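Reading through the C-alpha coordinates given below for one structure.
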Amino acid sequence: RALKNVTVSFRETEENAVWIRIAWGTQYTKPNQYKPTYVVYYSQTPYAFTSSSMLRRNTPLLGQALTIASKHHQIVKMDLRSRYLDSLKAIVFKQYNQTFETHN
Amino acid sequence: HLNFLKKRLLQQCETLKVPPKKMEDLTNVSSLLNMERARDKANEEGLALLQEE
(Lines of atoms letter the chains of each structure in order from A and count residues from 1; the text may use other names and numbers.)
(Lines give C-alpha, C1' and ligand atoms only; values in the text may rest on other atoms or scores of the structure.)
Protein backbone atom coordinates (compact mmCIF):
# COMPACT_ATOMS: atom_id res chain seq x y z
CA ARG A 1 0.00 0.00 0.00
CA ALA A 2 2.95 2.37 0.45
CA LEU A 3 4.77 1.60 -2.80
CA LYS A 4 3.33 -0.09 -5.91
CA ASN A 5 5.89 -2.56 -7.31
CA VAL A 6 7.92 -4.39 -4.65
CA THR A 7 9.06 -8.00 -4.30
CA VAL A 8 9.07 -9.71 -0.90
CA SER A 9 10.42 -13.21 -0.25
CA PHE A 10 10.28 -15.02 3.09
CA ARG A 11 12.19 -17.97 4.55
CA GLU A 12 11.33 -19.24 8.05
CA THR A 13 14.21 -21.22 9.58
CA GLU A 14 14.92 -22.62 13.03
CA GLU A 15 16.84 -20.69 15.72
CA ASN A 16 13.55 -18.74 15.46
CA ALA A 17 14.71 -16.78 12.43
CA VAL A 18 12.90 -15.22 9.47
CA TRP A 19 14.91 -14.13 6.43
CA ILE A 20 13.27 -11.46 4.26
CA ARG A 21 14.50 -10.40 0.82
CA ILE A 22 13.08 -7.13 -0.51
CA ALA A 23 13.37 -5.75 -4.04
CA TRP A 24 12.35 -2.09 -4.10
CA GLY A 25 10.42 -0.11 -6.69
CA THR A 26 7.82 2.59 -7.15
CA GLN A 27 4.72 3.45 -9.18
CA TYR A 28 6.74 4.22 -12.34
CA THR A 29 9.60 1.69 -12.21
CA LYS A 30 9.93 -2.08 -12.01
CA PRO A 31 11.52 -3.81 -8.99
CA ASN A 32 15.31 -3.75 -9.23
CA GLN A 33 16.68 -7.26 -8.65
CA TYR A 34 20.31 -6.07 -8.62
CA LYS A 35 20.11 -4.19 -5.28
CA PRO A 36 18.09 -6.27 -2.79
CA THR A 37 17.72 -5.77 0.95
CA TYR A 38 18.12 -8.58 3.48
CA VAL A 39 16.48 -8.63 6.91
CA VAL A 40 16.84 -11.22 9.69
CA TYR A 41 14.07 -11.09 12.29
CA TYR A 42 13.88 -13.06 15.54
CA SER A 43 10.33 -13.73 16.70
CA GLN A 44 9.11 -12.31 20.03
CA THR A 45 12.35 -10.32 20.44
CA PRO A 46 12.90 -6.55 20.10
CA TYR A 47 15.90 -6.99 17.76
CA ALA A 48 16.25 -7.30 13.99
CA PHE A 49 19.33 -7.28 11.77
CA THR A 50 19.50 -5.64 8.35
CA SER A 51 21.95 -5.46 5.46
CA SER A 52 22.86 -1.86 4.58
CA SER A 53 22.55 -1.94 0.79
CA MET A 54 19.91 0.55 -0.42
CA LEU A 55 17.53 1.19 2.51
CA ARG A 56 18.94 4.72 2.96
CA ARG A 57 16.06 5.90 0.74
CA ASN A 58 13.30 3.77 2.32
CA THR A 59 14.46 3.51 5.94
CA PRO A 60 11.34 5.05 7.58
CA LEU A 61 9.08 2.82 5.49
CA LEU A 62 10.97 -0.34 6.47
CA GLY A 63 10.92 0.76 10.10
CA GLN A 64 7.17 1.36 9.95
CA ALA A 65 6.58 -2.04 8.35
CA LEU A 66 8.70 -3.77 10.99
CA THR A 67 7.05 -1.97 13.92
CA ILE A 68 3.54 -2.59 12.56
CA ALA A 69 3.90 -6.25 11.54
CA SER A 70 5.49 -7.12 14.91
CA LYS A 71 2.95 -5.15 17.01
CA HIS A 72 5.34 -2.56 18.43
CA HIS A 73 5.26 1.22 18.92
CA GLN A 74 8.76 2.68 18.45
CA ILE A 75 11.99 1.69 16.71
CA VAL A 76 15.56 3.01 16.91
CA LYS A 77 18.91 2.17 15.34
CA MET A 78 21.82 1.08 17.53
CA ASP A 79 25.38 2.36 17.06
CA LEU A 80 26.66 -1.11 16.20
CA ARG A 81 27.63 -2.09 12.64
CA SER A 82 29.69 -5.14 11.72
CA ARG A 83 30.32 -7.61 8.92
CA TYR A 84 30.30 -10.63 11.28
CA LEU A 85 26.65 -11.44 11.96
CA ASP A 86 27.38 -14.06 14.63
CA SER A 87 29.45 -11.57 16.63
CA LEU A 88 26.58 -9.06 16.54
CA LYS A 89 24.19 -11.84 17.56
CA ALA A 90 26.36 -12.76 20.54
CA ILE A 91 26.90 -9.13 21.59
CA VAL A 92 23.28 -7.97 21.30
CA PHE A 93 21.97 -11.06 23.12
CA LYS A 94 24.91 -10.68 25.58
CA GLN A 95 25.66 -14.41 25.57
CA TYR A 96 29.40 -14.30 24.79
CA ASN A 97 30.33 -15.36 28.36
CA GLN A 98 28.98 -18.84 29.13
CA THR A 99 31.07 -19.83 32.16
CA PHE A 100 29.34 -20.28 35.52
CA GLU A 101 30.74 -21.53 38.83
CA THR A 102 28.95 -24.49 40.40
CA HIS A 103 29.78 -27.57 42.47
CA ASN A 104 27.87 -30.38 40.76
CA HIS B 1 6.74 18.94 -63.09
CA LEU B 2 6.25 17.28 -59.69
CA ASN B 3 9.98 17.18 -58.96
CA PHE B 4 10.34 20.73 -60.30
CA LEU B 5 7.68 22.12 -57.96
CA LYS B 6 9.09 19.99 -55.13
CA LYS B 7 12.52 21.58 -55.56
CA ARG B 8 10.81 24.98 -55.76
CA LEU B 9 9.00 24.33 -52.47
CA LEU B 10 12.35 23.28 -51.00
CA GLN B 11 13.84 26.62 -52.06
CA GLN B 12 10.84 28.49 -50.64
CA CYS B 13 11.25 26.66 -47.33
CA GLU B 14 14.96 27.52 -47.38
CA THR B 15 14.27 31.25 -47.81
CA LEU B 16 11.69 31.29 -45.01
CA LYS B 17 12.56 32.27 -41.44
CA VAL B 18 11.09 30.95 -38.19
CA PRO B 19 11.95 31.11 -34.48
CA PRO B 20 13.85 27.99 -33.41
CA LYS B 21 12.20 24.89 -31.99
CA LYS B 22 13.27 21.37 -31.07
CA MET B 23 12.06 17.77 -31.38
CA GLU B 24 13.26 14.36 -32.61
CA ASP B 25 12.69 12.00 -35.54
CA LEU B 26 9.18 11.29 -36.85
CA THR B 27 9.26 7.47 -36.70
CA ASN B 28 8.87 7.43 -32.89
CA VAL B 29 5.84 9.73 -32.64
CA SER B 30 3.07 7.16 -32.11
CA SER B 31 5.19 4.91 -29.88
CA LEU B 32 6.19 7.81 -27.63
CA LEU B 33 2.58 9.02 -27.55
CA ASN B 34 1.39 5.58 -26.42
CA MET B 35 4.10 5.32 -23.75
CA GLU B 36 3.18 8.79 -22.46
CA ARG B 37 -0.52 7.87 -22.39
CA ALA B 38 0.24 4.71 -20.41
CA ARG B 39 2.50 6.59 -17.99
CA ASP B 40 -0.16 9.27 -17.51
CA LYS B 41 -2.85 6.71 -16.71
CA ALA B 42 -0.55 4.85 -14.30
CA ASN B 43 0.50 8.02 -12.48
CA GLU B 44 -3.13 9.17 -12.26
CA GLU B 45 -4.37 5.92 -10.73
CA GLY B 46 -1.43 5.79 -8.32
CA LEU B 47 -2.02 9.36 -7.18
CA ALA B 48 -5.73 8.60 -6.72
CA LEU B 49 -4.97 5.57 -4.54
CA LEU B 50 -2.43 7.51 -2.45
CA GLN B 51 -4.86 10.41 -1.99
CA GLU B 52 -7.68 8.09 -0.89
CA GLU B 53 -5.39 6.44 1.67
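All residue numbers given for chain A refer to Swiss-Prot; the residues shown span 114-217 in order.
This entry, so its header tells us, was determined using electron microscopy, 2.8 Å.
In case you wondered, yes, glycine gets a Cβ from its N, Cα and C as well.
Under DSSP, A:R196 (mutagenesis position) is assigned to coil, being neither helix nor strand in the three-state scheme. Under a cutoff of 8 A between CB atoms, and with a sequence separation of 6+ in the same chain, A:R196 (mutagenesis position) has no neighbours. According to Swiss-Prot, the mutagenesis experiment A:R196 to A carries the annotation: Decreases the binding to centromeres.
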